[PDB]
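K.L.:
The structure under discussion is supplied below as structure tokens; questions concerning it will follow.
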Amino acid sequence: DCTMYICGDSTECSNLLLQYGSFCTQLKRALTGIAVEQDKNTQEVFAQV
Amino acid sequence: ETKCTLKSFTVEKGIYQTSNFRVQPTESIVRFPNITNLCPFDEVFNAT
Amino acid sequence: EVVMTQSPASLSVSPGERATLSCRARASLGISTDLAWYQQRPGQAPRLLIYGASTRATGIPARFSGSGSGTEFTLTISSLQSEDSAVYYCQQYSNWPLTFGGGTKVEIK
């Protein structure tokens, strides 16, 4: 979570962070892709019957 | 709110990580040491 | 500012007995011996008594003596005569609320 990690629940920090655009929409998507890949990896090996 | 996050009007089936929830404060407290006497700043800035 | 108190309000001693005057200033840090004493006889203009804590200016009779340092200052006078009946003051030339004492009117018994 960018908002909590970068900024200590401060409104001004969030207001300045919105100025950077989508630097976390990309960061929050790669981790979900990795999680989905990990979930598929364990199923591709054992679920064969 | 999910539609707002996805910047679209039709969302397909699935599970999405939308936002975060936090608990707001109830009040504010202030704690200070017990001091009452005034500081002697007049001697420093008004010296013969 | 710096405001000093001059007590007692009016001394009353017989001639030949030492008279003590105390001039104290309400300062958190103090005055550091930057005090002066003055004499004002009725009529004519006031005349200086002592500059600084102890030392006396030229033309002052040996009857006047000053003492005290830091925050308490005491003035002692010996062998009083009829010319010593006057209002006495005290000013501190340390800060810049330049002011005089509260006013002491010594009386001769």
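By the numbers in Swiss-Prot, the shown part of chain B spans 298-345.
Just so it is clear, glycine is given a Cβ too, placed from its N, Cα and C backbone atoms.
Quick paste from Swiss-Prot:
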- B:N331 to Q: Reduced viral infectivity (MUTAGEN)
- B:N343 to Q: Reduced viral infectivity (MUTAGEN)
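Each of these features: where is it, how hidden is it, and who are its neighbours?
P.N.:
The 10 Å shell around the Cβ of B:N331 (mutagenesis position) contains 4 further Cβ atoms across the protein chains shown.
Other Cβ atoms within 10 Å of the Cβ of B:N343 (mutagenesis position), summed over all protein chains shown, number 13.
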